[PDB]
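Sharing a structure below in structure tokens format, with a few things to ask.
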Amino acid sequence: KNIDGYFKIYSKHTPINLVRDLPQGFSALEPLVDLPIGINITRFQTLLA
Amino acid sequence: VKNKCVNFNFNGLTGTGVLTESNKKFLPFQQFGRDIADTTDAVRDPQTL
Amino acid sequence: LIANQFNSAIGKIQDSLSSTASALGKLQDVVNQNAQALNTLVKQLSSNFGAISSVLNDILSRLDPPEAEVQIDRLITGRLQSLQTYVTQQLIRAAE
Ligand SMILES: *[C@@H]1O[C@H](CO)[C@@H](O[C@@H]2O[C@H](CO)[C@@H](O)[C@H](O)[C@H]2NC(C)=O)[C@H](O)[C@H]1NC(C)=O
């Protein structure tokens, strides 16, 4: 999430064994890092090995 | 100073109270605790975590 | 015969009280309404009341009196009504 000119990142690494889709459950997400770029970000892509 | 009515200023927070070492276990990111009524009760010491 | 009816009657009181709490509701409400009324009172402290900060020490710390007055005077008016409304709540409830 990017807000007030700041780009925040949260994370979680729960282990799963249900390979089909998202498991039911409730894991909180901690703030991993905050880093202040402040950009007109409107598009998005991922990078795959 | 611990266990004593001392006026304290933490990270520019300010206020007066009696500072005692606490058993509650903060998560790594968290810095300032709070109460049910949203009153500062726990503060994490900057110089020594 | 009367004794046995009376003794069994008292026994029935235990079970109704022992198992079901709904009978004792009326006493609980006085605790709930009162204890709740305090929470509203305490929570009001964390309200800005149209001022820069709800925390009084913050306003004292950052800005000096001549302009700090306008900030504090808003907090007092805000809290004072909150206190007044809480007491007027209690006086009404106390009569009841
Ligand atoms: C960030 O850049 C985008 C361009 O992709 C701006 O979006 C345009 O805004 C104008 C308004 O003046 C619209 O007429 C365009 O249609 C918008 N583009 C799209 C693709 O819809 C956007 O306004 C910029 N951010 C800010 C804060 O100005």
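All residue numbers given for chain B refer to Swiss-Prot; the residues shown span 534-582 in order.
So how was this one determined? The header says electron microscopy, 3.4 Å.
Backbone N, Cα and C define each Cβ position, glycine as well.
Copying in the features that Swiss-Prot gives for the protein in this structure:
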VARIANT   B:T547 to K  In strain: Omicron/BA.1
VARIANT   B:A570 to D  In strain: Alpha/B.1.1.7
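Where in this structure would I find these features, and how exposed are they?
With a cut-off of 8 Å between CB atoms and residues at least 6 apart in sequence, the same chain places B:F541 near B:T547 (variant position), listed in sequence order. Classification of B:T547 (variant position) by DSSP places it in coil, neither helical nor stranded.
Taken residue by residue with DSSP, B:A570 (variant position) is part of neither helix nor strand, so it is coil. Long-range Cβ neighbours of B:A570 (variant position) (same chain, at least 6 residues apart, Cβ-Cβ under 8 Å): none.
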